[PDB]
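Chemist: Structure below; questions to follow.
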Amino acid sequence: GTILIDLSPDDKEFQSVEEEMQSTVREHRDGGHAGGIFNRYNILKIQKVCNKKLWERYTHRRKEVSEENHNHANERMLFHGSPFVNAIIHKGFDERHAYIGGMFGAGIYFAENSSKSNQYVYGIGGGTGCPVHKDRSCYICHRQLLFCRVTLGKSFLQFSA
Amino acid sequence: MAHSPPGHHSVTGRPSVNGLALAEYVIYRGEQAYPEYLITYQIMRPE
Ligand SMILES: CN(CCO)c1ccc([C@H]2NC(=O)c3ccccc3N2)cc1
Ligand SMILES: [Zn+2]
């Protein structure tokens, strides 16, 4: 059921997504170990993910959360990096896409910083890097991230290092 | 997959050490996210 629609670089929607990607890069405490050493990206393509069944699944849950939280879904746009990106766009997020060992328990993790999600494109801690060159800092290989609509509802605040 | 804390729908990881880091978030139900955009990119080598 999923179709992918290419956005033109001339489209305001392409431009606002690219700006969120670029502007939320930061330096990481690992010196680039997991995600590579970089300050910016070369954006090759931005595609809209269209799946009516997965969208309706999302909006159904959003309404449930909103109704439990004074009509406030607390919806954000957040990044997700994963080796299972191509599975996610076809089948949706589910327990297979959870980070079992994350700081806040086994759940599905999202980041405001695009560069944080970039650390997970090749697996936890960058895994062994790109499949072709085994380089976590590969400047050649194409990477993919998702920019996702996420319902937070009432969110538990964890202060953490 | 774990559960959200009772009476909550997600967790927010607020940075308390690194003043430049932005927040991270966790959901415990796959239905609470939709993968809107697929971005294909390279990281660029600094000059
Ligand atoms: C499917 N897995 C393997 C975990 O068992 C996975 C997928 C994505 C992530 C990952 N993806 C993220 O984008 C992310 C963002 C902020 C903080 C943590 C993050 N973790 C981690 C693990
Ligand atoms: Zn490579």
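Note that chain A carries Swiss-Prot numbering, so the residues on display, from first to last, are 952-1112.
Recorded method is X-ray crystallography, 1.6 Å.
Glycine is no exception: its Cβ is also placed from the backbone N, Cα and C atoms.
From Swiss-Prot, for reference:
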type	residues	note
BINDING	A:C1081, A:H1084, A:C1089, A:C1092	Zn(2+) binding site
MUTAGEN	A:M1054 to V	Loss of activity
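Explain the structural surroundings of these features, please.
Modeler: Under DSSP, A:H1084 (Zn(2+) binding site) is assigned to coil, being neither helix nor strand in the three-state scheme. Taking a C-beta cut-off of under 8 Å and a sequence gap of six or more, A:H1084 (Zn(2+) binding site) has these contacts in its own chain: A:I1091, A:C1092.
Taken residue by residue with DSSP, A:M1054 (mutagenesis position) is part of neither helix nor strand, so it is coil.
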Chemist: If one measures from the C-alpha of A:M1054 (mutagenesis position) to the C-alpha of A:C1089 (Zn(2+) binding site), what distance in angstrom results, rounded to a whole number?
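Modeler: The separation of the Cα atoms works out to 27 Å.
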Chemist: These are the recorded positions: A:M1054, A:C1089, A:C1092. Which one scores highest on other Cβ atoms within 10 Å?
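Modeler: That would be A:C1089, with the most Cβ atoms nearby.
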